[PDB]
Protein chains: 4
Amino acid sequence: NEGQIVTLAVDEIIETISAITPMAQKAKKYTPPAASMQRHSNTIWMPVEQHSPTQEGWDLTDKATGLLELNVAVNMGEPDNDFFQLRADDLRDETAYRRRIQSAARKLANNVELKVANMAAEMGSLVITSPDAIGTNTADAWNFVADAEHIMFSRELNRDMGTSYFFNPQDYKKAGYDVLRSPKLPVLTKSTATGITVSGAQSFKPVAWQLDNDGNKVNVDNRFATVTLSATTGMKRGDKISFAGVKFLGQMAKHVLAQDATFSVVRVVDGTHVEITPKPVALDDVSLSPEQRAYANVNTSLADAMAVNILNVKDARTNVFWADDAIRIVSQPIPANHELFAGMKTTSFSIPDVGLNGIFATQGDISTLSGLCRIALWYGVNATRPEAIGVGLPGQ
Amino acid sequence: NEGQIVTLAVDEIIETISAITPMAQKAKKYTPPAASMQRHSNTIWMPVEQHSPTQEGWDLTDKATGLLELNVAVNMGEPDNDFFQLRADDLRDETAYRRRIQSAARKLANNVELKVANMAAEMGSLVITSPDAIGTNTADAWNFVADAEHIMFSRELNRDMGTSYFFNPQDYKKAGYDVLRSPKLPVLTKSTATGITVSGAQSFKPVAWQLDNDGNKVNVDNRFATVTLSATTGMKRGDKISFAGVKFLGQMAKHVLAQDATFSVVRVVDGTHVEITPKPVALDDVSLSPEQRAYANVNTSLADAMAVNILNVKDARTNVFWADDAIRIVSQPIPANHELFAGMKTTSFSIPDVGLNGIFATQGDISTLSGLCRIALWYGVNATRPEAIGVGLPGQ
Amino acid sequence: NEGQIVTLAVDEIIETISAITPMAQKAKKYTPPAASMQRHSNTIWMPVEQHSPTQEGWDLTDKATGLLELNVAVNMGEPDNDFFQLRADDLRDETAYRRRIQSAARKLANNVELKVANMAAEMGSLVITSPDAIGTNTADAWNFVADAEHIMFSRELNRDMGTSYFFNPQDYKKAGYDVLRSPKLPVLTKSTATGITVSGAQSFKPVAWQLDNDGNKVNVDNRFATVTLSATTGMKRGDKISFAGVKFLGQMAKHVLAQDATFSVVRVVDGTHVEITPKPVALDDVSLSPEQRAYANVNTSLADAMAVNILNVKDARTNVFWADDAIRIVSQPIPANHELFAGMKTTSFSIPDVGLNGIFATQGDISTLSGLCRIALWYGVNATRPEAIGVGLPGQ
Amino acid sequence: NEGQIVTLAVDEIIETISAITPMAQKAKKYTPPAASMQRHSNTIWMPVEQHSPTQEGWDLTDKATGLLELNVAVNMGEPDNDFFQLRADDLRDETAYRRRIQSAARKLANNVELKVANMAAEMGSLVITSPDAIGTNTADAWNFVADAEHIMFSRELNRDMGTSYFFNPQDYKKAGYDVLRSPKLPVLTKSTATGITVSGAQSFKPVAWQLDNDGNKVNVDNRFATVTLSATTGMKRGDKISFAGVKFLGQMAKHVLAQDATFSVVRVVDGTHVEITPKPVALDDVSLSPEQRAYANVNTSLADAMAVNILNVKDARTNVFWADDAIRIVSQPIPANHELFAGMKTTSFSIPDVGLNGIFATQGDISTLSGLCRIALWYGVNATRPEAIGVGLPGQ
């Protein structure tokens, strides 16, 4: 063994996590600007931009400056980690030793997938439902991919390669067989609410800056917005809803689509308020500036006494899809000091294939005549753009 | 001239801003570890010095586990700009040229002194009052300086480097003449409210973190407490209030002092909620864990049906004082790429004592036969330790 | 950094205790004859000032044989500590590091002042009290400082190095301005007791030793007499009492003074026994040997049917004073463990003027990826002569 | 340690006794002339002189050289002692060792102060009485320092070198604030006698010599005098009296004063005789030589049927004053042999600022496993001019 141990451990971890994390790829990396950070925590804003049709002419005098930018938050929790004791018969030879560290790495890598897979099904906003099972038979059985293509094309929203679809394993066989399996995809559940309405007519705006209590200006996160209700019994986060008169618009030409608008609920507050996504910015109001109108998705105001209806009417396992760069993974080197305290050999490491970073450490314990071993990965994940994440269901 | 222009421009800017900034010289200089970049600002967090219960004897066991830590916000937008043309008659020779840059730099740097003065006078929490005018050697007169040490020393808030005091120039002569005069100091104003009452018993804790909408954990700054009242009837930010029947505690010794507890209001919400400072943690509340009780400030919880009184019934010019480290100036070097683009010139400067970073840049214009110049300074200030910024209302 | 940490840390702890511990500095340093040893708690005895009868003549025969000697106990408890984990960002660089050692050292320093200040003000036996509040230059107000020489000089309890005085900050302002501020002093509180009376005739004498359970002889500290009364309620420790018709004597001259004798109560037992200070060795008790009578200080035996009265009927912030040598702080160096266990670092240290001693230690802990630090002080403090600590109670 | 002990002992004793002897150092230091007066006990005569106005004119045979000079006696009693055993822990090192000697020296100094103060107060012959307490009010109290200049200046006794006053510490406070304060001054006490009378006509002379039993000539102790009175009960040493009729004269001009002649009683003999002071040498007697008449004090003989009245009818702590050179302290080197005996160590020392002499001796032991120490001071004190020592009393 000869004190080499850390080299074999990082060799297993890097190789293993790169192999077994398929759904953590197919999403886009990001970083701090200079890796300089050292505090216990930090908060990052990051930008998003809506594309614009190309100007034609020999030379130009207009629209070079662009339009109003927006930003979204991300925040990093305490690391996911594994913590275990090396009894010496696991340490006796290399091809035995790899077993332990590999099993820990596999136990850890599960959580990196489970977090993103759970997040997409709860937080997403496009919804498709047919009162049918999935099947290959052209008659009297439904096809999921056919509608999931059409609903994005008709919005103008997907304009790039890599649009991806995911199945749960007990459905992946029903459809025969870019498409992938995941075992980790959750179950929704049936909400109990009925007769729900808004009260008082309401409207909303994109905004770049507002005041903080000290008197400075901050960007305001634009993903969700508040709506107020006649009642709020019988609902939970990750449910799915629609407003009776309301329809979506395509991003470029701004025609109305055929089908009704869809919204997704992220918190319930004080028996009175709900936070929902995406923010329902409306066409056909004179109040908006020519910049502000460019972010309208919705045909009307949220009018008084609008009937609110549940779409998730009976419950089953999910299936999920997204356009490229809807979900991001963020990380830093861990704040730690090397070659300072004698009682704790430790090293940093990175996983370039997935953008994670982590730390390995070990210490000898008098209470068990054995080494203790710890591994931790620091990472944060969020949807940047709820408008682009979609969920299908088998019937109700 | 030689093309030397920048060597005169920075000489004027560094010297003139050094001479005209009497108040900003006495906040604490600071730096974050980051290097933020123009399209995405960072809401960088910072810590406050911690406290803990007494812990006694040999064989101490796991008693580190409960220890608690706290933080406060600071925020930054785009920098302040000044931006103007160099006509040719402003550009003949050194003694003519200087004037221009001095006029710009004065117009810029004045904004910083106005910020720190106006923020302190609005936001601070210690209040001192006399019906008398400021004066000396006379029982009809009142002395500011004595009370302005005594009220703060008896709280145990003072450090080793000592306090500082700012008078307005209308009052200053009446006291004759650590102590300075500043022209920029605002008037508070009178407020109409009366018959105000607390609406129901309220209580508070220090807090480590709360949940983000995405499901992560974020630190929460404990500076601002929400309080709910009968109708707020025309209160304003920067006003000053006291509740009946509650008293301050000495920070280390925990004994009660004699005089009424005092609070400052920073924002108003929905006619029945207000944001106030500092957070009123009680000593008599059974409900705190002992590691939380270490932060106590007030003799009782803010009990039901306590009357408010308003400490600002008639108005006069302010005078202001603070303990050391109660105000910070935050700044970062400006990102620009030296000699990346040929068709422009830029250079970087950093004012050594007040700690403001700054950028100078110049450009030609074929459309007007004239050079453009653009100077910018990036900075932000925040009320750390709001428990130790204080304001005096003479002549009330 | 280089793991040199101790050579900075002690050079902050020494200095940052030294500047802020006045009530410790004015106590008098002592030493036992030993060099101290760690594991066991460890009472130590020491002698008071002696007295002996007059003895004229060229011839003395055996008259040294009867000389009577007295001692008192100090009783060192288990140690005083502060104990916390070094986040790593607090260890980046020297000027950022110092602040953490200061933040710990201030909490450590505060506990020493609070001990001696509370002990003196609670236990002490001279009472000065007035129906008026403190003031100056005014016939209808009272000055504390004169009476707090007059009582001591009248007893001839004075000493070469001179007495010393403290005020709380709320009173110190009213005295204008050997004399010191302090934030730390306690509040006494009102006692409900009334009609208290002595249950049977009693008197007292000094004793050198008494029999232990095993049949050996051990010393008795003479300070704490015990008295038995009609039933008592609400006499919490730190209260103050006097007996009708009993007067003090000057220590050397044995002349009777004019004012009432005063006593301070330290525990309650069985609702009908109390412990009180000083032990009232009566002159004109016919039972004493002349070698005992030399310690007498009170005009009569404690006769039957004596009326007690209570000396603190309304409660306000106190203040405190003492003769030289009245308070002793005891400490000595702790044993070192240099390199004895390989997985640890430590050193002893001392604070040369105030006389305290302590130990610094640090450890790397894999449970939190952090260095732990422990700093510990070992000190005991006691009133060596309770006749010489005096307390003010204005406004009765 | 190291046998140096005697050096540290005198370094404590010389210092501390010189600091705590405020009264004794106002008496006049005096010595017999010889360097070798080794006899184990002795009585020492000293001459007294009365001042005479400087003469005028070119040559003199008016009175010239031959005069009726007078002597007084002082008798040196046994030394004062202090005598104690050195346990082992009192002899560890210098900073501990100094405490024992310092405490013994203090204890020793107390006798010297108490002796002179008690002697002056009980023996003195001017008396002032007012039926009041001491205080600064205009027409409501008594002003002691006025009367005790008026009474002496009107006798013309203290014409040169001035005077000294002492107050008890309780009266000094009421007088506000040449003048000093001491705890040690005694209480007189009330006496029972009434209706007393002179028993038969008596008169007196100054004298230089009378015959001893063996027909040699000796001086006559010319301060005391004997009177016979009707049978006495309840007279005691140090009482105060005045006869009917008789009035005092000023020394330098023989004018009568208004107030009564006054006297002090030193010893009762057989219930029929008393010794009193000063000796009442009358003017207006023919039985006097022209030199003898110069010493006269009073306006008539002490005739038959003169009534006695008591000037001490109710009692309090005294106050006292004297003209300079009217109390003397006498001392000599102690007779002892050095290195004559090998078993015992001793050395001799002086206290220059008081004129006292003393001896230090230390002796080994077998009886108690210890060292013995014995320090002794030899001195005697007397009212060498009792006409000049005055006493004041508050009312009756």
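In chain B, numbers come from Swiss-Prot; the residues present are 4-180, 210-428, in order.
From the backbone N, Cα and C atoms, a Cβ is placed for every residue, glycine too.
In the three-state DSSP classification, B:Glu15 (mutagenesis position) falls within a helix. Under the heading of mutagenesis, Swiss-Prot lists B:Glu15 to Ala and annotates it as follows: Decreased phage growth.
Annotation for B:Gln242 (mutagenesis position): spatial neighbours B:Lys249, B:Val250, B:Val252, criterion Cβ-Cβ under 8 Å with sequence separation of six or more. A mutagenesis experiment is reported in Swiss-Prot for this position, B:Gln242 to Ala, and the note states: Cold-sensitive phenotype probably due to an assembly defect.
DSSP assigns B:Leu243 (mutagenesis position) to a strand in the three-state reduction. Summarising the environment of B:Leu243 (mutagenesis position), the number of other Cβ atoms within 10 Å of its Cβ, over all protein chains shown, is 11. Recorded in Swiss-Prot as a mutagenesis result, B:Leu243 to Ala carries the remark: No effect on phage production.
Experimental mutagenesis at this site is recorded by Swiss-Prot as B:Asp244 to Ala, annotated: Lethal. Complete loss of procapsids assembly. The Cβ of B:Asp244 (mutagenesis position) has 17 neighbouring Cβ atoms from other residues within 10 Å, across all protein chains displayed.
Swiss-Prot lists B:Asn245 to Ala among its mutagenesis entries, and the accompanying note reads: Slight decrease in phage production. Taking the Cβ of B:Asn245 (mutagenesis position) as reference, no residue of its chain lies under 8 Å away while being at least six apart in sequence.
Listed in sequence order, B:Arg101, B:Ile104, B:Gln105, B:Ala108 are the same-chain residues at least 6 apart in sequence whose CB falls under 8 Å from the CB of B:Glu15 (mutagenesis position). Using a CB-CB cutoff of under 8 Å against chain A, none of the mutagenesis positions from B:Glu15, B:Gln242, B:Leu243 qualifies. Across the unmodelled stretch of 29 residues from B:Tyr180 to B:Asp210, the Cα-to-Cα distance comes to 13 Å.
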